[PDB]
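Report on the structure given below.
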Amino acid sequence: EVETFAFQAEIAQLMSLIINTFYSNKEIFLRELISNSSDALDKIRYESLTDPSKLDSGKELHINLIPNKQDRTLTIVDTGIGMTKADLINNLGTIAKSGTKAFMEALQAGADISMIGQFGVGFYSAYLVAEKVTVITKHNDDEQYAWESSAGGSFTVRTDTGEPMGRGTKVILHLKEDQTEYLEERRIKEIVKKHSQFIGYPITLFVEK
Ligand SMILES: CC(C)(C)c1cc(N)c(C(N)=O)s1
């Protein structure tokens, strides 16, 4: 059962602006997605202080970067709080409507795309380098779900049947044909050290075979 939804016009217009605008500093996408995972891990860590049983789906709090050249995919995994079905379908999109309006107004007044995080809509920077994004997520209170969009105005949500996650969020970036530089170990290491050196969770960069 695959459900198809339309993006809000403002979010769709944001994704077009990200996809079409000429902007060479594309490497900031990794800073934003890693920043998103750190916040998800903060939320499960805070909630587990007043409730130790929330960590029954996994005690470890970490971020893993997994490149795959055969699939041409870069996967950012965290064991954060995850997102529910309502988070994917409309909760997180409606929050982003106000940040998108402010982000677009800032752009015409002299800002650039690298400040996208300051408006809380950093996730969409993934489309700087990916033609399709797959998000697999498992919240403690909901089932495992797969979100997917190739932009163009729509996204899909379905119950995930793959490997069970326990808890967290898996962002799979199906990279563009000319963005495979972000599969290189030495390139990922440089971006992590430059933009995310003080993240308070262990970041493991996986090596390919
Ligand atoms: C599309 C989906 C549900 C993956 C997200 C939208 C927003 N705005 C996210 C965020 N981290 O802000 S995640």
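Numbers in chain A track Swiss-Prot; the residues on display, in order, are 16-224.
Method on record in the header is X-ray crystallography, 2.5 Å.
The backbone N, Cα and C atoms fix where each Cβ goes, and this holds for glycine too.
Taken from Swiss-Prot as is:
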MUTAGEN   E47 to A  Strong ATP-binding. Strong interaction with HSF1, HIF1A, ERBB2, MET, KEAP1 and RHOBTB2. No effect on interaction with TSC1
MUTAGEN   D93 to A  Impaired ATP-binding. Strong interaction with HIF1A, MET, KEAP1 and RHOBTB2. Loss of interaction with HSF1 and ERBB2. Los of interaction with TSC1
MUTAGEN   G97 to D  Abolishes ATPase activity
Per DSSP, three-state class assigned to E47 (mutagenesis position): helix
Residue among mutagenesis positions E47, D93 with least C-beta crowding, 10 angstrom cut-off: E47
Count of other CB atoms lying within 10 Å of the CB belonging to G97 (mutagenesis position): 26
Secondary structure at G97 (mutagenesis position), reduced by DSSP to three states: coil
Rounded inter-Cα distance in Å - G97 (mutagenesis position), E47 (mutagenesis position): 16
Distance from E47 (mutagenesis position) back to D93 (mutagenesis position), taken between C-alpha atoms, in Å: 13
